[PDB]
Amino acid sequence: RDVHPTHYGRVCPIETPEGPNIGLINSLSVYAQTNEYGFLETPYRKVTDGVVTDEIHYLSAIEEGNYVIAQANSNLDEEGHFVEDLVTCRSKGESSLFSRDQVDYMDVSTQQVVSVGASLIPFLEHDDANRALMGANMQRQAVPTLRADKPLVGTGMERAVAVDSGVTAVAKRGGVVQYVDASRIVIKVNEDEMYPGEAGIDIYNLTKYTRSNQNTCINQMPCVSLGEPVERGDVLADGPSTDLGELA
Amino acid sequence: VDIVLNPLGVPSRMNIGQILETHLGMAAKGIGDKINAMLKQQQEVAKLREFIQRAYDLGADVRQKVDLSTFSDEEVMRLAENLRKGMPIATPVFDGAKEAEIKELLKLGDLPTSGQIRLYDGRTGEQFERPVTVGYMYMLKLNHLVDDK
Amino acid sequence: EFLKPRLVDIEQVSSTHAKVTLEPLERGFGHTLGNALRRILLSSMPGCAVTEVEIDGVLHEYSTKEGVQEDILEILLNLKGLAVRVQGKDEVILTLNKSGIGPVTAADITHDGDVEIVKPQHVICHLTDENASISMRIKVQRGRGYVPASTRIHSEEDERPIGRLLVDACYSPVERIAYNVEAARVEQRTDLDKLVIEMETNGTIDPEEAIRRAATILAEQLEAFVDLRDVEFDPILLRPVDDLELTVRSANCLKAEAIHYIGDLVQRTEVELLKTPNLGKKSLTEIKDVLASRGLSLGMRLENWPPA
Amino acid sequence: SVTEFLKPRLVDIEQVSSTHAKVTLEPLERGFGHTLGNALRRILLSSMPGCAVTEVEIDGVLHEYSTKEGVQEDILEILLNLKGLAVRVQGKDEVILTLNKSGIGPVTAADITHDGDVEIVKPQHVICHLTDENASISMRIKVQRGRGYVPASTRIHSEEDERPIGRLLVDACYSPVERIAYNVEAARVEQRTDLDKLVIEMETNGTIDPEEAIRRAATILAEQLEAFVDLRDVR
Amino acid sequence: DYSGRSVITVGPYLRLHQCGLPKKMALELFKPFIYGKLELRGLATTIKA
Amino acid sequence: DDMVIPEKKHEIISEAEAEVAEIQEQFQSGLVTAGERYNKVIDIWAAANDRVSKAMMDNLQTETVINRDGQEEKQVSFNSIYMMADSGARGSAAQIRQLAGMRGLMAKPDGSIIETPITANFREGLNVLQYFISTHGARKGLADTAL
Amino acid sequence: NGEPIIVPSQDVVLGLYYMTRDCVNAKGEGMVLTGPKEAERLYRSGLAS
RNA sequence: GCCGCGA
């Protein structure tokens, strides 16, 4: 039930149940994926000479223990070279300071260690770890209200969470909106891309007030008004606790 | 004010994110109030666009390149009408806004730099001796209600 | 020996924002008057707000109407913000019907006899197809404070048809109010205080009428200080005893034992009244039988016995 | 319904001695208890007519710090005792009184020279315990009717230090309210539950009945609203 | 039985020996006492009433 | 702003770093064993933590330099967080140190101590490494309480 | 242990601690007052701190 | 009985 030093880019160290199941249940990090054999991998940026390139390798637990991995909070130059000749790094389950030429891999982003639930806590680094855990646990118990209200201060992950949860309505191949109703959205697809023969339009049937698993309400309201040009991947209707395609 | 919270919960729980978020939400709502006030008088779109541009470019080497020059006039009007409640900023997790950036944002919106204002008692009308940190915080209604308890 | 505050230089910024000024004030009365007036104005200011609505095809709040762009709940929340001013009436029915494309605001509400809409650009719904129409009846009532729709039950005294949508009522026009004090320009006097009160309402009520109403409320409340001074119920019971249809032999007995009311006979345990002369075991069972017929078993315990 | 508000009825007054009172009112509308209590307390505490001593003259050294010619009590304590002295002046804005004692024995308020137009409420009030033994004390006090509480910030009268030494800057408490406290509790009537009940505990220095003090404060506050209630009057 | 359970809040107006009880929680824990008082004062003669 | 940062802090921190470098050079010369340099670096980091906490407390205790009827004087500060800690209403000196001074030497993977401590408080941000380090102690304490 | 378990904590401790503190300069220095009632009067009237 | 949750 402890945080092994290999939980860096694979398993969230913050979000976990409190009383009986602490450490026995975990959440995948934002960038963590599964290897072909079934082991957790995390992305990193290759380092050639002293310039950090944009090419990306997914490293597993065994592989990342040999290379020296740089830090996300390492300042760079215009050409990509390290500004400082000395950079903090992790070599083998530890943390030390190495020259700019001994760096093998670079952390892709500052969110790599933090899962989805803890990624929506602004100023997370200013909060105690246990209180951050409490906040991450409690964020998942909130219920949708009458009107969704955007967070005046967020972390930029609200859009990704809202869109990727399937709670909203996303235009698969939307063009210009033809008809908007409180329960239907009809979009006339642009002529630039089309399926030959029979033409066709996109119809979305919004789900109105519907009982959830926790006896809460599920409702969807449109964002588009009429004749609004909608691109592919746009948000048409926001589900419960979502404002303009942003988690709220 | 809408919610009154006990300060004593902060120094013992080490929830400094509480205070930082309240200050920064106060700054965001101040920007929104400035935009709403400018929208009230129906001034020319050029000066509102200039204010929005000045507000968006604030920061210390921020990787945000939003520009209103390539933004349609009607689009600028609609954007300014959408964020009249408050400027919905986004601070990422481990690289977020610093205290200097929050304070300069507060200065932009004609708000105190320290983030604390003079509060008067609603019942007696007497000013409290110390300034109180009034801000905007995102509160959640958890699923533990007494109707089921 | 005190100067009386005169309401002078009242100015209006916008249709809602307003400033009132009380020029002559003494040293400490400024804050007292300002705080009292602010509390009175924020707490209880009579006003008008929407009480209920009736849409043609809508059956409940969580339903949807074909052709409209907003949920019926959204329509109710929009109508909650509608601000009107009425004269001489308290139950004004504002029927509105419109068809076409675009928003529907308060401007298209049918022009009633004496009802003024403060702003006609307050949209309440949208129509998104040519051949669809909206038609609804709004009831606007006059009230004082915040009355939730759920807590009122008196509206259910007469059964409401399925379709009456009850909305919450605020009744308070004064949304915001602030006050400030400054030094008066009077130079002949050593120093005087001047109070400026800024009120932001929904346009329903005039600022001067607001100040007058608050001052009158405060005066009537203070009037209580100016002169301190001050220094067996059940209908079955309480019934004539000659109504149980008893025998002749018991009528003399009951009169002899001072039993003239039904309830008194009830309070006697079975054991005690046997010692009454010539009660009769069979006659007692008849007394118990008729009392059991009314459902009053002997042996009860009352508290008080009025002579009537 | 509208324009009809709950009026407190069957008020309770728990008088204690002759200067302490506890006036109870119930029921009041939600939020009216705080308004009434705060307004009455502020008026009773900040602006009320009254009379209290202002100037003192003691024969001998007139300095702020004095040897007190061996009177067993520092002149600071004498000023403190004179500060709590309460008087009733009749038809004068200002009045000067003199007191003179010879012979060992505590001095009282009844021992000032008799003036028919100035009334002493508490004749046994002690000012000092005489100049130790076999000596005399003379004190000339000056009392003027004022309003509220004026601290001895400065004299700002006459020229140079003549007025400051003629007055010695004795603190003046014109308003006859020794203490005023208001409390709001929860009371209910019929089906309504959220009602306010007001408890007003007032202790008076004397010269005025506490209920009379409440009456005067309420009357002046009400007369401060004539300009807004005159035309908008039921009767 | 004769047992209730609910969330606790703070009352700063309470005395040391007092506690705030919901009147909906009451009238249930004290139902037999209410029946007895109703029968005693003559409001209801039988238990069913 | 209630968490007043000692302005000497970084200075002594820098000094500590310099000393660490020197012992590393000593460890590069071969005259110092791993245990000796490890113990010495832990000791010097603990001394730096103690002195930075002492400097912060000295700055934050008598912060109010208020004038008197003559010249100027100094007294116990009315800092709200200091008033919270001193009155005993809530908090303690260690939480004050974690708020303003350096977080300190902390580690609980197996009970040992990492050589490099957390030199950033909560008023300033924490690096990813520092937060991941503190999570060890957080999880250890929470699991200990839970069982 | 015999120590009083019912003891004020949190706001109350902050309420008294703020009340019983001294400042080198404030509204009122060296004033001589006859009783604690006058201290309350001056604090409420705003003439003293 | 499992699963999740609150102090």
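Note that chain F carries Swiss-Prot numbering, so the residues on display, from first to last, are 642-788.
Note: Cβ is positioned from N, Cα and C throughout, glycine not excepted.
Spatially close to F:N690 (mutagenesis position) yet at least six residues away along the chain are F:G742, F:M743, F:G745, F:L746, F:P758, judged by Cβ distances under 8 angstroms. For the published mutagenesis F:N690 to D, Swiss-Prot gives the following note: Resistant to antibiotics salinamide A and B.
Among the sequence features in Swiss-Prot, the mutagenesis site F:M697 to V is noted as follows: Resistant to antibiotics salinamide A and B. Sequence-distant contacts (6 or more apart, same chain, Cβ under 8 Å) of F:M697 (mutagenesis position) comprise F:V645, F:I646, F:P647, F:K650, F:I737, F:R738, F:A741, F:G742. In three-state terms derived from DSSP, F:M697 (mutagenesis position) belongs to a helical segment.
Listed in Swiss-Prot is the mutagenesis experiment F:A735 to T, annotated as follows: Resistant to antibiotics salinamide A and B. Using a 10 Å Cβ-Cβ cutoff, F:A735 (mutagenesis position) registers 12 neighbours. In the three-state DSSP scheme, F:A735 (mutagenesis position) falls into the helix class.
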